[PDB]
Amino acid sequence: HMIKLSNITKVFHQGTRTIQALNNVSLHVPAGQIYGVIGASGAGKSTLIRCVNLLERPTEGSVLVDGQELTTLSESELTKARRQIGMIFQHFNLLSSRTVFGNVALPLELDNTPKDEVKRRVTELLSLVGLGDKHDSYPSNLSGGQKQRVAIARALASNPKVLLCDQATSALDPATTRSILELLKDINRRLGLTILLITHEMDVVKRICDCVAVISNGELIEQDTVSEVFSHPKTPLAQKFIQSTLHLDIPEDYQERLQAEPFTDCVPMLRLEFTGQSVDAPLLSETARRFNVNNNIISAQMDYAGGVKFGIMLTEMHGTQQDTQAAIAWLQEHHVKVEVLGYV
Amino acid sequence: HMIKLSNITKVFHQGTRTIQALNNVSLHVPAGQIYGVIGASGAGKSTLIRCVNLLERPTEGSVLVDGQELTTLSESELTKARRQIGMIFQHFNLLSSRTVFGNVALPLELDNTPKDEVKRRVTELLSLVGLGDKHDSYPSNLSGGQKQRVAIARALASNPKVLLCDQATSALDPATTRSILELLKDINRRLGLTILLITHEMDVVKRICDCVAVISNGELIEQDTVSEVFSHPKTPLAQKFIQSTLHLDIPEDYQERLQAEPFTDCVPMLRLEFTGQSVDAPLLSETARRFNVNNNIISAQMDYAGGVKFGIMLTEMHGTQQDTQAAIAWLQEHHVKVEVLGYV
Amino acid sequence: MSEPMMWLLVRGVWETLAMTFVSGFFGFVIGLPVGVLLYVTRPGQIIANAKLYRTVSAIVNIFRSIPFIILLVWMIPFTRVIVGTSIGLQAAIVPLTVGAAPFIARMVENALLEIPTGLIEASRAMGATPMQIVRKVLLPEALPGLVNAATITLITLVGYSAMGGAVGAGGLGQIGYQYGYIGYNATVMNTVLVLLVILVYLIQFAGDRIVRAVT
Amino acid sequence: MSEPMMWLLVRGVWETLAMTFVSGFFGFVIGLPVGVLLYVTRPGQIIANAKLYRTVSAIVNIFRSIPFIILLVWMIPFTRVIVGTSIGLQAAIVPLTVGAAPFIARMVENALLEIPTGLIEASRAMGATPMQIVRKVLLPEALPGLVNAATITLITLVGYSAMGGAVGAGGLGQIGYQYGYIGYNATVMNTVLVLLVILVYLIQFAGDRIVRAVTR
């Protein structure tokens, strides 16, 4: 139980007008776990993450990091407490004047770290992220990932307990978003680092984090494991940003072959939405041989989170009508949403 | 028919410096089709697309457009040819000075049309993409996709046959990109717009294109229709572009459990790569039927084009050893690449 | 103050205003043309012609580099023959326009470069001639930058006109030089300072709203 | 031209440099702090304090709004009490500064604004004190701009020296004023005009190559 938030409420007032960014929000984070917080564009996710590091001072609330109250620290004591919280941002936010060595070494120089203690720590922290070689290269000629790697190396210059990623994947290309997220995870497994996230994209939530929260209109709507969130959508909001955000292709070459009602010597087209079944459940396999039906996968997308299958599939199903009916029903009874989208 | 270019070559002159961005490349797009041209980082795709509209001048070649060549050096006769070849860029290139109404009007005000006549084509083209709602807003207000939507109506003001799209959906987010290309085909199949385009993402071509070609080092190393390009990807590079559309994972919950040498009571973790064999042959089910194994779909991405299923899949195959071996080899025999990633 | 002194400052406010506004107009008239020429004659732009930009830029650079009072005084012999007086407003505005043109020359070229490249291409995608683009895309897009550049070169001339007064010209420049330097009359001196500061805010604020309202 | 009168131009180039480079120093001495004060006091920044920025901003606006010779002449009595002469090299710099400070104070604010906001959050995230931010984050990032701000303000001061030469505080300014305004002299006016131009190109060029040394 590392970082914890209790009834966080914050409002900024400009031009004799007050606005609620956060309204009574509590977030419990376990020690050494990755934690996502998704939300609507500027729904308070932007502000919420930085309440932990006290970049934004809370109007009402209590922030407990490593079992310590942050609001009571005032000025002098917070400087020491922020050593244990590293942070990296959407845009990579680093000094272009200093090289990667110096950029990672900067937070250590605030502690008056002597001589080569910084050389020992920087070189190895740079080796961790993947930047050896380029110790003397300036940020000017670094790529998005390369910059972000310096940023990760920089935030870990204090060997902190908690880490804060503000949309780190955002500016990175689909190829390099892989690497950086995997690097964060590799650290999570090695150092046992606690991590808080806020991401505008869903694919980030699937791959790394354990528990994901949904925050919209300045209040925490859902809090559960990723497994439970994508399986059972709970709120109508989360269901919108989860179900409507995944596929349903329905190719055109089949579209024109499609019918409304039955057809002489035909087969039903249907799609299977997986509601979070289980990986040990051999549904498509058992259904195929017990009922004697050919489930031909025309199109499919399904992802893994927390030991459960979920996604969508477009499939052709042949076999006897006596069988086909029962076949669909067996899956249905095992929690598989099945729509009949015409016949072929 | 139309938009048919003949062996265009061009040299990049800074000076005494000489490098050929384009070298002897022809392309023919039938009237009413979407033709993609994919390439590497600025490998001449950026230079090529605009040889049709004659933004940049070719050194050697001819270009048939609507059954006529523009290579004759016709001075201002390109006007109506340019009115019949519209364009939209990566950067929306809107006029900040003018409203969303006028941006579409400007190309039409260039032709000395009456103010009422222009009001006809604009109001309809605004309602086309869904801009009838925000008709008075400036470019500074409009969102990423909404800024492109006006650009689409912009090029269509003078009612062209051909529409050139230079990386149209590059700076747009996945959901917006999805809505834009959807609107691109809608306008394609309605009036029968001839569309030549270029994108660094193979996705864009994968999402919607009638034909595709891969440009590399200034040469066109592949040319075929989309259905046959996926079925016959001959080029060693062209396959690597389609290879990036697979988005496989082997998630972290598994990779921890993953094992090199087989241990007591486990199953092989398989990764099935479908080359594009058939949607009619039900291999995944019939292999479970035949050898009594369970293909548990951990995660998969598979798509349909040209009368066949393709893509990748990740599963854990349960059951007897001799059966697993038979089944897994059966799939190989039936043209499915199977790879044991480890034991789990 | 005094009885007639007040009515003398009235001429000064006028004379100072008259020199600045006319220098601006005659400045922009001879500068904006060389300003758009300087934009297009960049090797990357439409006309190309990298040969002339090696000279056309250098000649504007050499003028603008000269301090105004050393220009004004060196330009006396030349100003004597043009206007045929050597003194006063009508004579003074020539040195003002000569010194202020290079200033706007580069600023217009700079403010016109703030427009996005590729808006130039989309303009060729529609098929307009290079004079139509300079008419209805380049100019009206950079307009908020031009009126900002107008505001700057208007107020700098108010300062040039001050120094104008110290050498032969009329305006508050002289009144300040006359009652402050030779002997210090606080009332008159403070008034010339207040008038000019008040004058610049009225040029500033007028320029601000014409820049704000054109957006 | 005559040999001893040529030596007078050498006496002036000494002074004209002496004024600008000294007055420029005292400019940044007073101005760079006021510039950083302005950047920090912007609402929505490290120590926001919006009322202080309303005061300090209006102060540097009114001073910068005053044309130079109106300032210099108006400052004469204070220039006298502060220096004691009101005439000559020492008295010259005080009116040059104070005309120079608000000039650069505004440039220092703007040049410091080129820095992305993200660096200041990262600075506070690492746990640095506002002085540590300004010392080793803001300044070094703004440095390439601040060096240009030097180049810009230094050449304008050369111009001010010239105008300042009319009231008899300066070298090339006075030699240009005396021999061209009353009793024009073709030679030496052309020399002082070109000798100032080449002096500007020298400090312009030296400003460019020094920015290249510290560039990205």
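We count from 1, first residue shown onward.
Just so you know, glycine gets a Cβ as well, placed from its N, Cα and C.
Under the heading ATP binding site, Swiss-Prot lists A:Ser41, A:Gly42, A:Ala43, A:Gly44, A:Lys45, A:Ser46, A:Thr47, citing experimental evidence as support. The Cβ of A:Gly44 (ATP binding site) lies under 8 Å from the Cβ of A:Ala21, A:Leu22, A:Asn23, A:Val25, A:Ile215, A:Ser216, A:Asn217, A:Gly218, A:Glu219, each of these being in the same chain and 6 or more residues away along the sequence.
According to Swiss-Prot, the feature L-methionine binding site maps to A:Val279, A:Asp280, A:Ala281, A:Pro282, A:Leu283, A:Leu284, A:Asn296, A:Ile297. Secondary structure at A:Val279 (L-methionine binding site), taken from DSSP and collapsed to helix, strand or coil, is coil. Contacts of A:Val279 (L-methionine binding site) defined by a Cβ separation under 8 A and a same-chain sequence distance of 6+ are given as A:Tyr304, A:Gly307, A:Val308, A:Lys309, in order along the sequence.
Here Swiss-Prot notes a mutagenesis experiment, A:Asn296 to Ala (Swiss-Prot position 295), with the remark: Reduces the binding of L-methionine to undetectable levels. Long-range Cβ proximity for A:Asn296 (mutagenesis position), meaning a same-chain Cβ under 8 A and a gap of 6 or more residues, is found for A:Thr315, A:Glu316, A:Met317, A:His318.
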Among A:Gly42, A:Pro282 [binding-site residues], residue with fewest other Cβ within 10 Å: A:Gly42
Spatial neighbours of A:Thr47 (ATP binding site) that are distant in sequence (at least 6 apart) but have CB under 8 A: A:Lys10, A:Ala21, A:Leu22, A:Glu56
Sparsest-packed among the binding-site residues, when each Cβ's other Cβ atoms within 10 Å are tallied, from A:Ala43, A:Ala281, A:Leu283, A:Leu284, A:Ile297: A:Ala281
Helix, strand or coil at A:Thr47 (ATP binding site) [DSSP, three-state]: helix
Chain B contacts among the recorded positions A:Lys45, A:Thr47, A:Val279, A:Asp280, A:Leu284, A:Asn296 (Cβ under 8 Å): A:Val279, A:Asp280, A:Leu284, A:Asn296
Neighbour count (Cβ, 10 Å) for A:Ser46 (ATP binding site): 15
C-alpha spacing of A:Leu284 (L-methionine binding site) relative to A:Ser46 (ATP binding site), in angstrom: 42
Shell of the ATP site beyond A:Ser41, A:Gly42, A:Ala43, A:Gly44, A:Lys45, A:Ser46, A:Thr47, same chain only (C-beta within 8 angstroms of their C-beta centre): A:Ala21, A:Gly39, A:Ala40, A:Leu48, A:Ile198, A:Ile215
For A:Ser41 (ATP binding site), the number of other Cβ atoms found within 10 Å of its own Cβ: 7
Between A:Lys45 (ATP binding site) and A:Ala281 (L-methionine binding site): CA-CA distance (Å): 37
By Cα-Cα distance, the member of binding-site residues A:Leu283, A:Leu284, A:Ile297 nearest A:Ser41 (ATP binding site): A:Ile297
Alpha-carbon spacing, A:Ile297 (L-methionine binding site) to A:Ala43 (ATP binding site), which is rounded to whole Å: 39
